[PDB]
Amino acid sequence: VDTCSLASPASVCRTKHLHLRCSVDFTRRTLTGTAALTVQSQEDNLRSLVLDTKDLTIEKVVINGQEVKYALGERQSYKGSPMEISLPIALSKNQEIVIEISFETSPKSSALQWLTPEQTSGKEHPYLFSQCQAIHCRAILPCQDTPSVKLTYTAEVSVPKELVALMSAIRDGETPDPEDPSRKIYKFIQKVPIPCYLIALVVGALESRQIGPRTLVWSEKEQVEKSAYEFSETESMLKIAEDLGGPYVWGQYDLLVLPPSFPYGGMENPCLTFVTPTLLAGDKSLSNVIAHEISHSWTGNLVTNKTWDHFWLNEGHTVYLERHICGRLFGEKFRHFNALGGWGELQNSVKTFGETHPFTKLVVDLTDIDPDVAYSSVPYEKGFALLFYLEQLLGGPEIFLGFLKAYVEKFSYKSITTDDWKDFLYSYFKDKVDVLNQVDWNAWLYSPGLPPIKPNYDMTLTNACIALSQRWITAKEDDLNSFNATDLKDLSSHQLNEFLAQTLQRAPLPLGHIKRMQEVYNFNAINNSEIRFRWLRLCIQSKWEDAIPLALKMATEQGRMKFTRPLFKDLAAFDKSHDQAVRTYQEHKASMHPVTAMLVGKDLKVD
Ligand SMILES: COc1ccc(-c2nnn(CCN)n2)cc1
Ligand SMILES: [Yb+3]
Ligand SMILES: [Yb+3]
Ligand SMILES: [Zn+2]
């Protein structure tokens, strides 16, 4: 049972295809059109079905060229409103029909962000982007909004002629709109069945540059050059991922670099990964996000979680594959460094929620929980830790990668649960069941807190980070003179980030220590978003008033939730900046991404 959906489940009926014909109106901030759903009955004598909707205006429902009766139920908070459709003729098992729904979105759709020209790089044209994961596809179009149903899709999108539309699909041409010469129609085809959270749309003043045989980078003109360089390793990563997961089935692998309010680091939209512009560090150091998004082309997009309670299947296996890609490119010591860093992020998430919090369980129960509120590093890192522990228990990376490839092959184009995964793990490792039976499954899968066992990690690249962090933590006023810019000479950007992560775990540090750190290391000059974020959190938690305008600027100039949420929270927790944090949120709220605005509001206790 998918407890996040109000629609008829997959056991009743299944959407096989969506044909979307829509028009984008920037003056009204609406998407208007028709969603033609090809539905297959799974039951005898089926006479009605229910779809998910959220803030949608429905004009009519057409089946067999005639209008049919439908009713929208009372709204169920974040789940939206169920839409019951009365079928004109009872359907037998396996019978298929086409249901054409004429709809319009609300300007406040939780799936969309409408940007004014002032919010874009070019300053001349507006911009629109979607973000359906987890349950926001229902805020764009009526659908069975559950990852347990997979469908193909075709779409025709009408937009003002000066703008470009892209979707999570293969581009199928453009023409002037035959109904309006001031507009263009962009066509799309997604021939591989996908869960509806993978439907995505962007409309804006977009330009492209080729960076690989199957990859274009898309962004506004101002970011194209920097993006092509930042993501130049994409093809090399795709070749490694194919070797690990089997064929890349999606055709194209394009990248879209969104405006700064994009709420996540990346979104694995098929054929067109969406990325935050905060990855544009200038040195490719944040490329693991591309490796992660590429990996989802197997773990998440091909093999999908049946319900959001099993989201760790998507994230845990993706982080596992991402870390193998980075390990192939940079070495096994680097894979262990990143894996150990991940354990640290898990420690942080567990400490933030509390060790008994239900959101720290690997398999969660999302009954009456908004998925956006439960979202965290837990499914990524606790999921990764489980797989890394199993890799060590089962004979190493080569052996465990054999399982990963077989798992992807077994469940391709399907939606599965934790029980399906565990059953297959036991089947594949039938000769190692004695070892598998030693795993504390109840603790790993269903208990809150840190996992019961911590994997073994090579420390080579981590040692220098820990040693420098410990020197600062144990330093007294008379030791401050010993620190110098030379302390960092042999540290990579990754190691500088880990040094800050280690130090931040012990924050606050004395104000004089943080002032000395700026004096000798000049961290204020670093633009790398990950390093800058950790440095500013360290400054604010250590009560440095000079950091207040820097932290407020980072929190608002970009909108990646990983950065924006903890920055606003740290600023609200610092007495000197509390009022400024609340006022800044109130002033920016109306122009923020709808999900980010909701979450920052909840974090700040501002309604
Ligand atoms: C289970 O609840 C949730 C809520 C939000 C998300 C989400 N949106 N974007 N991302 C990053 C790309 N996969 N994740 C996922 C799951
Ligand atoms: Yb074609
Ligand atoms: Yb001393
Ligand atoms: Zn992911």
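Going by Swiss-Prot, the residues shown for chain A are 5-611, listed in order.
Recorded method for this deposit: X-ray crystallography, 1.8 Å.
Cβ coordinates are placed from backbone N, Cα and C, and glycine is handled just like the others.
Pulled from Swiss-Prot:
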MUTAGEN   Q135 to A or L  Srongly increased epoxide hydrolase activity
BINDING   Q135, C136, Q137, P267, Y268, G269, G270, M271, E272, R564, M565, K566  peptide binding site
MUTAGEN   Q137 to L  Aminopeptidase activity strongly impaired, but keeps LTA4 activity
BINDING   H296, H300, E319  Zn(2+) binding site
MUTAGEN   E297 to K  Loss of epoxide hydrolase and aminopeptidase activities
ACT_SITE  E297  active site, proton acceptor
MUTAGEN   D376 to N  Abolishes aminopeptidase activity. Decreased epoxide hydrolase activity
MUTAGEN   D376 to A  Strongly reduced hydrolysis of peptides starting with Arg. Small effect on hydrolysis of peptides starting with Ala. Abolishes epoxide hydrolase activity
MUTAGEN   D376 to E  Strongly reduced aminopeptidase activity. Abolishes epoxide hydrolase activity
ACT_SITE  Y384  active site, proton donor
MUTAGEN   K566 to R  No effect on epoxide hydrolase and aminopeptidase activity
**Request:** Express the distance between the Cα positions of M565 (peptide binding site) and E297 (mutagenesis position) as a whole number of Å.
**Result:** 17
**Message:** List, in residue order, those recorded positions out of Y268, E319, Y384, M565, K566 with a Cβ under 6 Å from any atom belonging to ligand 1.
**Reply:** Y268
**Asked** Going by C-alpha positions, which of the recorded positions (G270, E319, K566) is nearest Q135 (mutagenesis position)?
**Response** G270
**Item:** Alpha-carbon spacing, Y384 (active site, proton donor) to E319 (Zn(2+) binding site), which is rounded to whole Å
**Value:** 5
**Item:** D376 (mutagenesis position) in three-state DSSP notation
**Value:** helix
**Prompt:** Which binding-site residues among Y268, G270, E319 have CB under 6 Å of ligand 4?
**Reply:** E319
**Message:** Taking DSSP as the reference, which of helix, strand or coil describes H296 (Zn(2+) binding site)?
**Reply:** helix
**Item:** From recorded positions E319, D376, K566, the one whose Cα lies nearest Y268 (peptide binding site)
**Value:** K566
**Asked** Near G270 (peptide binding site), how many other Cβ atoms are within 10 Å of its Cβ?
**Response** 22
**Message:** I want the residues beyond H296, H300, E319 whose C-beta is within 8 angstroms of the mean position of the Zn(2+) site's C-beta atoms, in chain order.
**Reply:** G270, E272, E297, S299, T303, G304, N318, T322, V323, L325, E326, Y384
**Asked** What subset of the mutagenesis positions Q137, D376, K566 lies within 10 angstroms of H300 (Zn(2+) binding site), using C-alpha positions?
**Response** none
